[PDB]
Each structure stands twice: as structure tokens, then as C-alpha cells.
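Novice: Next up is a structure, given as C-alpha cells.
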Amino acid sequence: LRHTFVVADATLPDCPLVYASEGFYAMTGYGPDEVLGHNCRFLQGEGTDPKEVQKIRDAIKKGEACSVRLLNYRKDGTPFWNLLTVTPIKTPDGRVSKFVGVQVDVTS
Ligand SMILES: *[C@@]12=NC3=[C]C([C])=C([C])[C]=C3N([C][C]([O])[C]([O])[C]([O])[C]OP([O])([O])=O)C1=NC(=O)[N]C2=O
């Protein structure tokens, strides 16, 4: 299937993005100049279920994996449905270093 992929840096307190696949830019309508160094939450908007947003926020603090269905918005404002799965990446000493996320547009 069609998917995008991003990398967040968990050694920084707010998990900024540090690498995004070609499709993530092409999908969301954002450029690296507006994406790298920012938390992925810039994709959210009015109809984004605060309950699901909390499932990922909580999962990041605990360092667990997490799969949620969110309502994101492109740069032009048009909504799309994003199936997000974040995976914690730990170092040998168990601490979390990176968060990896596959995003799928399941607007169908
Ligand atoms: C976003 N993708 C995404 C990818 C990774 C690797 C991570 C760690 C998070 C996301 N998010 C969530 C966002 O960064 C944040 O964690 C949430 O907003 C919850 O935290 P707050 O502080 O806001 O309560 C993604 N969110 C999206 O909406 N779209 C994605 O593609």
C-alpha cells in the first residue's frame, strides 16, 4: 500500500521531526523547511479527536508503540484521514532515542 514515514528525535523534549520520506511532503503539502525541527502535531486541526491524540501523547511518555486513526489537514487546509503507527526505538540501555511513524492515508 501507499504510506509515508517520518523519524522523531526523542532525546529532545517535544519529539521534533528530523527525517521525513518523499511521500510525507508530497502527501501533506508541506516542505522540509516547514517540517524538520517541528512536532508532527502541526498536521492536526478542528476535527481531530482529542481522545486519540491523547493515546499517542501517553504512548510517547511511556515509550510504547501506538496505532491511532486521526483527522489531519494538508497545507491547503483540506482534511484527510491518517492511520498513524508510532514505534519507539530504544538504545541498548533501554532508553528511547527515536520515534518512527508510518502514516497511511485511509480516506479511501
Ligand atoms: C504525526 N506523525 C507522528 C510521527 C511520529 C514519529 C510521532 C512521534 C508523532 C506523530 N504525530 C503526533 C504528534 O507528534 C504528537 O505526538 C501528538 O500531537 C500528541 O502530542 P500532544 O502534545 O499534541 O498532545 C503525528 N500526529 C499527526 O497528527 N499526524 C502525524 O502524521
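What you see of chain A is 18-125, where the numbers are those given in Swiss-Prot.
Backbone N, Cα and C define each Cβ position, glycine as well.
Swiss-Prot feature annotations, pasted as is:
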- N56, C57, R58, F59, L60, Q61, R74, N89, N99, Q120: FMN binding site (BINDING)
- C57 to A: No effect on blue light-induced kinase activity (MUTAGEN)
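For each listed feature, how buried is it and what is near it?
Specialist: DSSP gives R58 (FMN binding site) a helix state. In the structure as shown, the Cβ atom of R58 (FMN binding site) sits within 10 Å of 14 other Cβ atoms.
A simple way to gauge crowding: the CB of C57 (mutagenesis position) has 24 other CB atoms within 10 angstroms, across all the protein chains here.
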Novice: Secondary structure at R74 (FMN binding site) (DSSP, helix/strand/coil)?
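Specialist: DSSP call for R74 (FMN binding site): helix.
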Novice: Minimum Cβ neighbour count within 10 Å among the binding-site residues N56, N99: which residue?
Specialist: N56
Novice: How long is the line from the C-alpha of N99 (FMN binding site) to the C-alpha of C57 (mutagenesis position), rounded to the nearest angstrom?
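Specialist: Roughly 12 Å, rounded to the nearest whole number.
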